[PDB]
Amino acid sequence: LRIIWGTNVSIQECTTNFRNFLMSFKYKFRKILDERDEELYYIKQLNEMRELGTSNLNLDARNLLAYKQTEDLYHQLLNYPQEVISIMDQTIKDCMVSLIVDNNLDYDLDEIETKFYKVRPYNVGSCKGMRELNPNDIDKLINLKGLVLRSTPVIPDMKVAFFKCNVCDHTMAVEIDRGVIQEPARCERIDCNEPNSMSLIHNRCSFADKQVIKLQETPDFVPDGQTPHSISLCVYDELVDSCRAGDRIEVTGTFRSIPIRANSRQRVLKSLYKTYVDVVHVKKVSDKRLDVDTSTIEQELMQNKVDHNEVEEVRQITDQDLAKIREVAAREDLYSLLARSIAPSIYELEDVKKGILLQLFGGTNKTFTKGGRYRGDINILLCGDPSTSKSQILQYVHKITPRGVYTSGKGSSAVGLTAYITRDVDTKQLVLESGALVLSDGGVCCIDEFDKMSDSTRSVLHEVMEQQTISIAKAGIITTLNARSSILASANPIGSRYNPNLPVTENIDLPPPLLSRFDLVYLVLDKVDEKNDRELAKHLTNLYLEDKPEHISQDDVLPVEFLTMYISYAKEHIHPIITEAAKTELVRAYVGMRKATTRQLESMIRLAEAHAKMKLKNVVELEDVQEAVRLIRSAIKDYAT
Amino acid sequence: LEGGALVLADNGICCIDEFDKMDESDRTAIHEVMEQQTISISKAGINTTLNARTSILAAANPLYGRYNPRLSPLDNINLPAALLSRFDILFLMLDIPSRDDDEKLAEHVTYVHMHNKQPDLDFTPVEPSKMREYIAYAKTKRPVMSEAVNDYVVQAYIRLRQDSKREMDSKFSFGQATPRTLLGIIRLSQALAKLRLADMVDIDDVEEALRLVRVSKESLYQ
Ligand SMILES: [Zn+2]
């Protein structure tokens, strides 16, 4: 028997069971979890990784839940994660060199013995936010889901306590002991004995890296009377410059406690321990929504490369699904099936939904040698009767888009949109907070009730609709930043119940230029008649007929996943350069439609090039201009007046 | 952060009075709430999209105190229907004399002011403890809608739509019935089923729904 004090954790038995589970795991969870070819799920990781020289690895919880001999390991890595991982980092090197025994190799063995190893349990048992952590369950592997507000700078920490003796041309050295230093006062008695003569230098010593992150908590359930909390934590080195503002996150870590000082003056402390979280792994992406522009973030990619930390930045693909995509694109009912699939719970709204999807393609992101940039974003407006799915559409897009914020009515101001400055409650120092405009930099910026908004708040969007650049000049802060988000929002009519026979470029309670510069608008008038109403009636009732609408899957609808991944590969790998035929159909379209300004030109091109991105063309074509100008005149309903 | 009057409420009730006297800001917020159960803010530290899950009940008066029978409710009333489309229900509670009804009105008023005890009917209305008890138990179900009622509902919708549009663009005409009207008919029919405590819907309920709906404005015509 071997065992730890206050503990039921064996080292070598854990190593053996680890190794046996490791040699034995072959998509077991497909079998035991569910009904769902391959072989030895895990082992391929450990065969591949060696030649690339990396000291990391990821790991599920379920594969322990699936394999026989790992059910007790689950509750033990759970309770003693840093201890169980101080084991497994050794068991892993053990399994490594127990697996190399069956191989003869060029002399790479100068390194692996000098190497370290570490693990990252990510997809784990769910936890309900923060309130659950009454003190019974502190210091345990934990999972969470939320987004980012504020990032600190780097905390260093003594990691090698260098020490300069004053005499005898001698240095000295000593390391950290559960997080302290006990300076050796003496002077190395043999050579010289001066029992408190020694000095300290920083430039010698070894420093750690630590960072702290403010986070907003976004549960799935809340109690009666709930509201946000803002939590701090600690990440450590090799994870730096990963998670920042503008990201939703699923995460893991360990909940813990700590006291603080009463002052900078003495050691008298608080009865109540400030809580926090130490970090184990972060999940930057997920399945139910697409990901960042791959062009936007290049410097961060090459940085993570240089740093040899490779926690994900972009979802990865399979070739069989690439072929699946080239198959699904061969058919011609794309242009409608995308539409029918965006919103099965809703009636037709064809052009509306198509425009939503074309903005989700976005468009073109070109730059100039030094003095140009033209971004893939087309600002969108809606208008018409209430009592439709305008608001529903908008909630839907705000969910499904990764990087975006929602605004409503007149409860907003320029201060809470561009930069604002504030103070921390712990450090009591002057630290900033990013603005809801810039948070969506790349993605969605959603609004409702655009009309009643203050003219102070409505004044800023003059420039954001052009350059994706806000500027600030206020206290101790001067910097023109970038806000590549797109705009997508509702308007409400002049008065109530409409005025069919009037220039609707005047019938809004909104002036011309603000409205003309929108790349496109959509219209929601009623036109009451059956053949559009009864059908919608059953369309929305049969939703309620079921506990949840799965039998809405009829009438040819896709799933979200193949869709979204097709979209992501599309967004990330094609560049349609503009063609010559489309010129002569675009120019005449614009000019003849002028009978109301030059921005709808930019609208047509930025949307037709997205039409080109769709179908997976690496080229635009004359035909895209056709549906472009067509659906434009269908949008504002050219025929009536 | 602690919230205003609303956010203390969630999965519960509010009440408002003299809505017409409130600011355009309260309108901007409640125009969000009645349809979508969120609140959006972009002022300072608070940048939330906060959950309300609340149930609005306002009140106000028209512009002239007493009604203008020679004007419409769509002119006599102060609020826009750009918002009021969200108002699934709307009563118009005005008063005209009658020699007989106000007699026993005063009987009622006088007996209650005589002693707080309500009229001595052969009846016992009951404590709210027991009432919240029954509400909570009826809040436990989640009934179903058949097709036999769905079709009839569809027909009544189309009836009211075409009728109110082509006919009621006139004196006593408020706007036009909506999808939200239908959605509310549906919700309230569900609630009727929840009250009878069966997991399905009978055709015997939609009649009460639309009855009460067109009953809400009967006194507009006297
Ligand atoms: Zn010395």
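The residue numbers of chain A are those assigned by Swiss-Prot, with the residues present covering 177-212, 221-779, 793-838 sequentially.
Header says: electron microscopy, 4.4 Å.
Placement of Cβ uses the backbone N, Cα and C atoms for every residue, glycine included.
The ATP binding site annotation in Swiss-Prot covers A:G568, A:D569, A:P570, A:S571, A:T572, A:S573, A:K574, A:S575 and rests on sequence analysis. DSSP classifies A:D569 (ATP binding site) as coil under the three-state reduction.
If you look up Swiss-Prot, you'll see A:518-725 marked as domain 'MCM'.
Proximity of A:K574 (mutagenesis position) to non-local residues of its own chain (separation of 6 or more, Cβ distance below 8 Å) is seen for A:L566, A:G568, A:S674, A:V708, given in sequence order. What Swiss-Prot says about the mutagenesis result for A:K574 to A is this: Loss of MCM2-7 complex helicase activity.
In sequence order, the recorded positions from A:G568, A:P570, A:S571, A:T572, A:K574, A:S575 that place a Cβ under 8 angstroms from a chain B Cβ are A:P570, A:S571, A:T572, A:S575. Within 10 Å of the Cβ of A:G568 (ATP binding site) there are 19 other Cβ atoms, across all protein chains. A Cβ within 8 Å of the Cβ centre of A:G568, A:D569, A:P570, A:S571, A:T572, A:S573, A:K574, A:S575, the residues given for ATP, is found for these other residues of the same chain: A:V708.
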